[PDB]
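A quick write-up on the structure given underneath.
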Amino acid sequence: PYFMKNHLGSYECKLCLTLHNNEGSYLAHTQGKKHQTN
Amino acid sequence: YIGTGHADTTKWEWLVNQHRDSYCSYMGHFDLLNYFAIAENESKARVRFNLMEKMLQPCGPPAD
Amino acid sequence: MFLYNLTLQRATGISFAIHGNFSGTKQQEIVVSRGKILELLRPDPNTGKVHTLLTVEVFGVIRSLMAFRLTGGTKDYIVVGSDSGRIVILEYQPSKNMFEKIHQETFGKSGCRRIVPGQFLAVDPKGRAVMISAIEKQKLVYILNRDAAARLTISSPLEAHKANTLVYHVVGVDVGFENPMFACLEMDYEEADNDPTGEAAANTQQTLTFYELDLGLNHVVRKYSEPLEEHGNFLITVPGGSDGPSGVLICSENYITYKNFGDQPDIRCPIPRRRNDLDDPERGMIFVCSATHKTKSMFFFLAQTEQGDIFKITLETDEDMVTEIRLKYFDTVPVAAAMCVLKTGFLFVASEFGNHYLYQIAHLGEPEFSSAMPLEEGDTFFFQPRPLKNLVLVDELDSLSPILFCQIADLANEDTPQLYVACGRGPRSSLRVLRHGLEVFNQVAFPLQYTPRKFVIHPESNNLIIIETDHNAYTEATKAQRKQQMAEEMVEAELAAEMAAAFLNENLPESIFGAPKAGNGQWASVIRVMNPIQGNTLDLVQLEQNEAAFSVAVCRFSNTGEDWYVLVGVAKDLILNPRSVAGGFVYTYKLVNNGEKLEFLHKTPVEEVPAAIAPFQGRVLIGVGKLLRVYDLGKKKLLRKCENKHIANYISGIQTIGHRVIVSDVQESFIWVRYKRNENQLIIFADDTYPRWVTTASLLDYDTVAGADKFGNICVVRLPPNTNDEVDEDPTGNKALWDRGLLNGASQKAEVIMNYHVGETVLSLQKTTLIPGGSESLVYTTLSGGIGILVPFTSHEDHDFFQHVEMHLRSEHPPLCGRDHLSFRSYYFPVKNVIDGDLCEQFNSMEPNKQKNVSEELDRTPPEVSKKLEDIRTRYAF
Amino acid sequence: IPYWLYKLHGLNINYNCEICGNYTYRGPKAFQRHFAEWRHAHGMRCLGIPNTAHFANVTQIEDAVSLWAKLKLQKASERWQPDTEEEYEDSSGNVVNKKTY
Amino acid sequence: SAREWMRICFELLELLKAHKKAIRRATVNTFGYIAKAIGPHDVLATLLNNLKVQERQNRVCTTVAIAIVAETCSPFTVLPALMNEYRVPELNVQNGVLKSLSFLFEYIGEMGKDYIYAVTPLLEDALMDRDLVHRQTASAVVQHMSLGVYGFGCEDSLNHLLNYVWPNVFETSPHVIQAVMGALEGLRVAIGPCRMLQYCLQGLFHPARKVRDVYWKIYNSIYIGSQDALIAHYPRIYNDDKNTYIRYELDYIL
Amino acid sequence: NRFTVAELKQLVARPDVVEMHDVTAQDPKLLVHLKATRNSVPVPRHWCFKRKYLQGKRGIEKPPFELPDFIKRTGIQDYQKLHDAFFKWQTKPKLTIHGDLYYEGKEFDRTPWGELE
Amino acid sequence: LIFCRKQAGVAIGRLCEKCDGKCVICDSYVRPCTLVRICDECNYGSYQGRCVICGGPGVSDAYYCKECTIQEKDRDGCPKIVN
RNA sequence: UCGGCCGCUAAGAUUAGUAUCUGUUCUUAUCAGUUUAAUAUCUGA
Ligand SMILES: [Zn+2]
Ligand SMILES: [Zn+2]
Ligand SMILES: [Zn+2]
Ligand SMILES: [Zn+2]
Ligand SMILES: [Zn+2]
């Protein structure tokens, strides 16, 4: 939904505007405070 | 290297470097010197000596 | 657009001249530096005619030149100090007729730098070492010796740097075979930069310092230093090692001083002054150049003053010391850049400007002034200048330096155009007419009184209207008044009356004795109508003292009809430095009697120097300071009809095409202005994106302007396509607050399409065909008396061929004085779209093996390369 | 809002504009943006001064008036005034302006 | 045989893993020898696929190899495929393309002038990129491009790129700022010291020491490089009460 | 001892360039003079932004880089066609003027003389 | 890393086998142009014919590349790395 | 307005640097000093 692959091959959250190296980085982010508040 | 500056270079230091570089450049470039000799109606030697004399304090005395 | 640059006439001005046996034989030659060209001259001792043996473009700025001979050597080498951060030693090869580079040692960055050596060059008199110095801080000494093969060797540089120190001059001291010594006139600026009262600067003394090179220890030591009573302008090496006392003469304002390290007392002699001199009483005197003549028996020096007088200087020595300096007036010649005494009995005087002279020294040199003669405060020695006695003129080399203005036109009705060239300088100024032909250009010279600034051709008679102006000068009326009051003061202070009557009748010609130097801010100016066929003055208007004419135009006004008017823009009481002026005037003359006589109409005052005047649409544009005004004629005045006030600094020139006006700023280059006839508005519509110190401009087409700058560059600026010149001023004046434009200037920018550094300052540019049936070229003339062209390639094939030739020659045949060619042509801006045909024609001068190597790279044969080079030359200009 | 963000945004610091009837803008970002916003524009309309980049960072009334006085005289001295500055001749070369002509 | 060399190409692709640099350097050259024999087409396809690797030693050596192939066989045969690989949404691939261009413009020198306008839009993309390496490597291209085309009237493209290089002067990352400074030294030569001085003027006396430190390190490099040329280019500074700052001789008219 | 922004704008020829932080310079008169100079280029706007230079460009699905038309019409997405791409069909891109710095939010007779025949 | 930067003399800089081809300033293998000169102090004694970059036994001449030459980086001084 | 604090780059060499998530982020009454472009930080009252 807010998961997008950038042109560099990394992943971004569209809601929080946070950069993630892999899917596991994003899934840890969704557990985090910044994603839950948004 | 003389004439470089840094974050505390003042107006006066920067301008004295430009004036000193300019006078040395005029002494070095024959046609630029010719142009000033013709404009002032002075001998080239007189022009050069007057430039050498301005090299000491080209912009007037320092601020502090 | 791609241009190729060719030189038609190489610069004729001489910056330096050295003497020596460069060929190895007993014949004495002269190597001369025109600024960017090194040239070998050989005066025939029989005829007394100077022959040029070799000229080479060095594509650099020669800043110093010296001749050296190793001990027991028979051939002199040439050492060059340049703007490349390299010292080069050259040897002339008479068999090949070329300068061979013997050594090139690198020590710093290129350009005329403040702290990188090159400005000063001194050689030990016995050839064991050379010092190269900067104006500031840095000095390098190279040891010179020979190997087993008797080939010259050069050491690593020994440094002799001191911080905060200005150098005025350096000479080698003739110590014989003792350790080499270099004398410097030095000044420390450190205390001046630290004192805000300004008192330390005023109390700063110049020092004479002697650097000794210990050959044993391999280091330069600053052995002796002594302050001076007043600042010297240069040093003379005095003969030594038992052919003289050693030490130096220091030439300073008003005095010549001899000093030597050791127990020698300093000996000082006043410089003799001309009796009844009309020069401003406040000014002092400097020697501008020296020559040494060492006969095996004796030595003398010839030194020339800035009024052109050569004095023979001899040192009287008692047991290896000097007791007195004696001065005898020798002769008056034009002010020299360099004087050189040839052992064959000839003296070569390389004029500061104008023609160079070779004299024969008929007699070796009236009162003999001396340092031993008593002199009171205010009192001085007085000599009387007189016509040539010790010298006999044998040859005169023509030089166009300085070319101040040029028009290429057919005024003679020859179908081939002539070049009408306004040459400086002062009372040695001339209008020269140059024709292509043998008597590359033949000249005829017509004298002028003051430095010609500008001239215009009257279309209906082909008469020239020349404005001549000098600073530091008296008008004829002022000089007469000054001479009457000096004769009155002579009588007041029966024998004096006879002396006064003699003085009023004595008329020393200014072309020979020089013009009297009036003070600062004193101008003399004349407007002269000259027939260009034979250069007879039809009319001469002398302007008032302290009015300086700077602009001139010939035009018709629409309201008055067919009558021709001359407008002269004059400044009133201009001080150059610091700049101030007391307003200016435009004078208006009607040019009557078939363009022969100037009949004064009116004088219109303006607030600033009207530096540029251009006929425009049956009216006139005038640039008054930084204001561009349209003026119409009127009856009592020129009437101001339109103004633009948005020009940045000062208007140096105006060119008009259609309703576009191209304005030259003194520093902010080209501004394009639209005139709206109906609205009566001058609107800036475009500008440049670079500062340029514009000297001259030429329009090439409706969108394109070629410019030259003070710094030696030529540029071509073009408006990009769909540049709209139709832009109007806001009638309410609200849009001016909102619109700020682009980069603090015009909203539209011109594009620079050509950049090239010529190497000499260009003061005229004109687009013209030089040869009938030939193609149009952009002709330019330089202040060093050089005439060149820039010609467009018509074909890609031809542009690509010459580009390839230039690429190979830049590597295979690199500039003699160690500069990189592409760097020199990109001196102020990166070169763009010009091939240097001065380099490409060096192909012909190369060794045949090198010619074969380059041509194989070009996939051509050397005759075929030479043919292509000639073909382009002949299409445009002989 | 967390205290670290309040200090980062500089909402601690308080800036006053008199053209806005002494309205206080908290933080430099809010204060440097208002000079283009409505409240400042309205205050400049009341004074009779166009809200240009000239008068950004000008908060006091007396300064904005004096600067507007300076600008108006500067722009009038910039511009071509053919009503007083064009020179005309009536008879026998008497220099007159366009009104007198 | 053509297939024999293509088998060797695959073996050479493995020799870029070698610890000794002399092997890797010799391997890179051999890729250019095969490209001269067979054709750049299939050998470049092999090299472009080796940009997807993780090892930095192996991927930099491919970028050297690609540029050698572009030097042996003129860059117009190689560039269309390198431009396409930039469209691949991977970091190491896009950085690899930029790195290949850096070496390409360094090898070809003056032949750069034919390929400036082609690469310019790609270098703008990279300089606009958030990624620091894209900006760092594209600054190295601008540096080598700039020095290659000096004296050939390509100032319009290089001044355009200066507009995307110049905002990175405030970068703190050492390899990024060293690449930017190297670009600026290169552009001083190609676009001229006047232009570079014009980019400096406003920051030399700026209030923040963040802006002056940087601007003086840049100005000092221009000054040392071009001391004599700057004489023409310094802006007019007006006289103050105590001090005269106008250079009056440059205002003389003849 | 500093000017106010109000006081500096009265003293300078270009009151609009004057910025809020300019009065805190060691020489505000020289600074505003240099900011008013023809063809000088402004300092990059982000010198005082807390965020690094382009770090704020995120959450955008920007399309893959568009190749120029002459390379696109080669059909890379024939070695003589590949030569004609660079040496015949090559067109100059839309370039930008001197001083037009990129910032994060920016993206989103009339015959000429000396012409070749 | 720190270059000597002392006035260079007549002595020619050398490179060992491993550093052969490299520019001493920018470490490029590409286009050698100008021959490297080193100072007398970097040449005197046991430092005779040693590599300008690392300091091993010299076999070939050191060159500045064309890019370093255009930039005049060959004019900066003795480029022997001392550290 | 999103700082501060606790995978990638260098044709490296055969170690140096640097992005990113997670978590934590100090409520101030009123001024002063230290500071900085400003803010913050630190230290007093
Ligand atoms: Zn999220
Ligand atoms: Zn407000
Ligand atoms: Zn060393
Ligand atoms: Zn290098
Ligand atoms: Zn080594």
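Note that chain G carries Swiss-Prot numbering, so the residues on display, from first to last, are 8-90.
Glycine is treated like the rest: Cβ placed from N, Cα and C.
Copied from Swiss-Prot, the annotated features are:
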type    : residues                           : note
BINDING : G:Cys11, G:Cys46, G:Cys49, G:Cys85 : Zn(2+) 1 binding site
BINDING : G:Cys23, G:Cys26, G:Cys58, G:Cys61 : Zn(2+) 2 binding site
BINDING : G:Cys30, G:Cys33, G:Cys72, G:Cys75 : Zn(2+) 3 binding site
MUTAGEN : G:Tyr36 to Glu, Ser or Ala         : Alters the structure of the presumed branchpoint (BP) adenosine binding pocket within the splicing factor SF3B complex which may lead to decreased binding affinity and thus affect pre-mRNA splicing
MUTAGEN : G:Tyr36 to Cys                     : No apparent effect on cell growth, localization of SF3B1 protein or formation of nuclear speckles. Alters the structure of the presumed branchpoint (BP) adenosine binding pocket within the splicing factor SF3B complex which may lead to decreased binding affinity and thus affect pre-mRNA splicing
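Put simply, G:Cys49 is the one of the recorded positions G:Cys11, G:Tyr36, G:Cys49, G:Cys72, G:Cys75 whose Cα lies nearest to the Cα of G:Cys58 (Zn(2+) 2 binding site).
With a cut-off of under 6 Å between the Cβ and any atom of ligand 5, the binding-site residues G:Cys11, G:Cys33, G:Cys46, G:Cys58, G:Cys72, G:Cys85 reduce to G:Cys58. A sphere of 10 angstroms centred on the C-beta of G:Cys46 (Zn(2+) 1 binding site) encloses 20 other C-beta atoms.
Spatially close to G:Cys33 (Zn(2+) 3 binding site) yet at least six residues away along the chain are G:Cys72, G:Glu74, G:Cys75, G:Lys80, judged by Cβ distances under 8 angstroms. Using a 10 Å Cα-Cα cut-off from G:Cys26 (Zn(2+) 2 binding site), the recorded positions that qualify among G:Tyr36, G:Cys49, G:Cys85 are G:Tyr36. Among the binding-site residues G:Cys11, G:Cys46, G:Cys61, G:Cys75, the ones whose Cβ sits under 6 Å from an atom of ligand 4 are, in sequence order, G:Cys75.
Residues G:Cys11, G:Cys46, G:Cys49, G:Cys85 make up the record's Zn(2+) 1 site, and a Cβ search at 8 Å around their centroid adds G:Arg12, G:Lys13, G:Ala15, G:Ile45, G:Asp47, G:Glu48, G:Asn50, G:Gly84, G:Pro86, G:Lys87, G:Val89 from the same chain. Cα spacing between G:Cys61 (Zn(2+) 2 binding site) and G:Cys46 (Zn(2+) 1 binding site): 16 Å, rounded to the nearest whole number. Neighbour count (other Cβ atoms within 10 Å of the Cβ, all protein chains): 27 for G:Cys30 (Zn(2+) 3 binding site).
Taking the mean position of the Cβ atoms of G:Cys23, G:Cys26, G:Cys58, G:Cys61 as the Zn(2+) 2 site, the remaining same-chain residues with a Cβ inside 8 Å of that point are G:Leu22, G:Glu24, G:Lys25, G:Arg57, G:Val59, G:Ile60, G:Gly62, G:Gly63, G:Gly65. Listed in chain order, the residues near the Zn(2+) 3 site other than G:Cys30, G:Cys33, G:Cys72, G:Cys75 are G:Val31, G:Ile32, G:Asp34, G:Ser35, G:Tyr71, G:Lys73, G:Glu74, G:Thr76, G:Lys80, each with its Cβ within 8 Å of the site Cβ centroid. A count of other CB atoms within 10 A of each Cβ picks out G:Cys75 as the most crowded of the binding-site residues G:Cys11, G:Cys23, G:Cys26, G:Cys49, G:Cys75.
Counting only same-chain residues six or more apart in sequence, the Cβ atoms lying under 8 angstroms from the Cβ of G:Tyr36 (mutagenesis position) belong to G:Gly28, G:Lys29. With a cut-off of under 6 Å between the Cβ and any atom of ligand 3, the binding-site residues G:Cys26, G:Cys30, G:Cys46, G:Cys61, G:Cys72, G:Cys85 reduce to G:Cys46, G:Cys85. Comparing G:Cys85 (Zn(2+) 1 binding site) with G:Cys30 (Zn(2+) 3 binding site), their Cα atoms are 13 Å apart once rounded. Each of the binding-site residues G:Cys61, G:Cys85 was scored by the number of other CB atoms within 10 Å of its CB, and the largest score is that of G:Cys85. For G:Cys58 (Zn(2+) 2 binding site), other Cβ atoms within 10 Å of its Cβ number 24. The secondary structure of G:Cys75 (Zn(2+) 3 binding site), as reduced to three states from DSSP, is helical. A 10 Å cutoff on Cβ-Cβ distances gives G:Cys72 (Zn(2+) 3 binding site) a total of 26 other Cβ atoms nearby, all chains included.
In this structure the alpha carbons, written CA, of G:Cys11 (Zn(2+) 1 binding site) and G:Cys30 (Zn(2+) 3 binding site) are 16 Å apart. Here G:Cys30 (Zn(2+) 3 binding site) is positioned 18 angstrom away from G:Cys49 (Zn(2+) 1 binding site), judged by their C-alpha atoms.
According to its DSSP assignment, G:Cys11 (Zn(2+) 1 binding site) is coil.
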